Amino acid sequence: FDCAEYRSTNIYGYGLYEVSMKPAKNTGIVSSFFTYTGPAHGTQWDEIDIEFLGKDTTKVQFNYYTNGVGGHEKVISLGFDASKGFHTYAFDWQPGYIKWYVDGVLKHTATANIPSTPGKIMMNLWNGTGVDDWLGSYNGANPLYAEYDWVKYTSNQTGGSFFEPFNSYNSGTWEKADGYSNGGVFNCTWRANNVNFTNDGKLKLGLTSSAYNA
Ligand SMILES: [Ca+2]
C-alpha cells in the first residue's frame, strides 16, 4: 500500500495550532495532525497529536510524547461523525500545558510533562499492522482519503505564525514525503503522488493499493 504525509520544512514551538479537516473512515487506519521532532533531527522525541482512528470516526484521540515518553492517550466522543464534514481541531501548547479544542470548545487539558522542543507540523494517513487492538485490523479497503482545508499557527514568543489554505503545493514551506516507509506499525510506503490538491482548495492525502496487494 502507498500512503501519504505532508510536512513543514521548518520547525515551530509554543503557540496555538488550528486545522480544519475531515479524516478517513475505515478500520485499520489513522488520519492525523501533529507536531513532531526527533533524533533524526538530533533531538529528544517530542510530539503532540490529534489522531482519528478510522475504525471509529465519532471519536478523537489526543496524546503527546516528551522525550520519547508517551502514554497520555485520551479518547473523546465528538458527538458527531468527523468523517462527514469539516470541523476545526486545535491544541494550544504552552510551556505548562496543552489544551485541545473541537470547534472552539475545550475538550481536554494536560499538564504533566509537557514537551518543549519545536517540531515540524505533519499530516498523514496510513494503515497499520501489528496493532489490531488499537486500530482494528486493516482490510485493504482503498482508495481512502483524508482532507484538510487549512492549517493556522499563532506563535507565542516565537517568530512567525502563518496561515496555509492549501490552494496549491507551496514547496517553499512544505514537503511531500516520498519513497520510504516509517516501518514498525506503518504498513505502507509514503508517496508524493498520493499528496494532491483539490480544485476547491483542500489538501487531499490518499491511501492506495500497490501491485503486490492485488
Ligand atoms: Ca482551503
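We number each residue from 1, going along the chain as drawn.
Each residue, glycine too, has its Cβ placed from N, Cα and C.
Features as listed in Swiss-Prot:
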ACT_SITE  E47  active site, nucleophile
ACT_SITE  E51  active site, proton donor
MUTAGEN   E47 to D, N, A, L, P, R, H, C, S or Y (Swiss-Prot position 128)  Loss of activity
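If you draw a 10 Å sphere around the CB of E51 (active site, proton donor), it holds 19 other CB atoms from the protein chains shown.
For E47 (mutagenesis position), the Cβ neighbour count at a 10 Å cut-off comes to 19, with all displayed protein chains included.
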